[PDB]
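Trainee: There's a structure below that I have some questions on.
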Amino acid sequence: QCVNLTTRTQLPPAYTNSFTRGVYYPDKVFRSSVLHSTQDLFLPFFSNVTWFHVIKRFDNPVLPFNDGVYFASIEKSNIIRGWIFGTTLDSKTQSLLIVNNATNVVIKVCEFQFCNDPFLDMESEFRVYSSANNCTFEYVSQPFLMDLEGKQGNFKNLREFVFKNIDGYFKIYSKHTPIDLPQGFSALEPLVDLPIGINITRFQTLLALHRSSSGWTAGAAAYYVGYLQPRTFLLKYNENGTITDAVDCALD
Amino acid sequence: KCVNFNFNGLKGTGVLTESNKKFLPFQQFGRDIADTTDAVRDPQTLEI
């Protein structure tokens, strides 16, 4: 439980840039054929994002969380199936688990004592923590199914996620679309709101592996984590009320 | 008819006719180009 895999190799953190992607709906109010101006926690355009790729060439460091990050992941063999959240990621403080264990997306905020490298190993037995007590928040979302078959090749799906923190509330945005980095424009729809009210400073990726504890491998996947700043955007609505374009005022 | 409104999250006065526009079911109301409330969805279920 406490011992991690010794057969893992950490990739160096190179840097890429996002073209125009990273725009979500700022509220739950419908608008149509307007040019709305608002200032929320967004990503500036042409900014440096950190490159990650899993192919024994793993890439999972402990990234800091100040105000907001993005999870722009592309997958073929469904490696990224969860994310951990918390302050120091141990049992002395609260730790948020958002785990998709191929039945549902389990959301629980207990005191999970994490190991040096939490990972999943279809799923045989999901064990990343040794003890859990003094739990606070529980949630069961819509059921979804995952697979752990070994696939390597061209990516054909894009799953973008938004993890923000405003007044203790953790809003989750999501967008699923088919397509090492996609270009163009997208728009992330609101999924669920989490009124937890904790302090989160660091996070890490739950990479799911497949095939005693030495012959574990994984497929091909990649994800990108940036950093957000409270910038003002222009918001162009069409006749159907979908986001078509955006303008960063702190860019050009 | 010009009647008063007392919805789950709306309150006003106007005439409810059949709308021919598109909407999203995870929202309560919508706005026009003049930033006024021009659509309302059924609180019981949904219906802009």
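Chain B is numbered as in Swiss-Prot; the shown residues are, in order, 537-584.
Quick check of the header: electron microscopy, 3.7 Å.
Each residue, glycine too, has its Cβ placed from N, Cα and C.
Below are the features I grabbed from Swiss-Prot:
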type: VARIANT; residues: B:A570 to D; note: In strain: Alpha/B.1.1.7
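Describe the structural surroundings of these features, if you would.
Mentor: B:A570 (variant position) counts 7 other C-beta atoms within 10 Å of its own C-beta, drawing on all protein chains shown. Annotation note: B:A570 (variant position) sits in a coil segment as assigned by DSSP.
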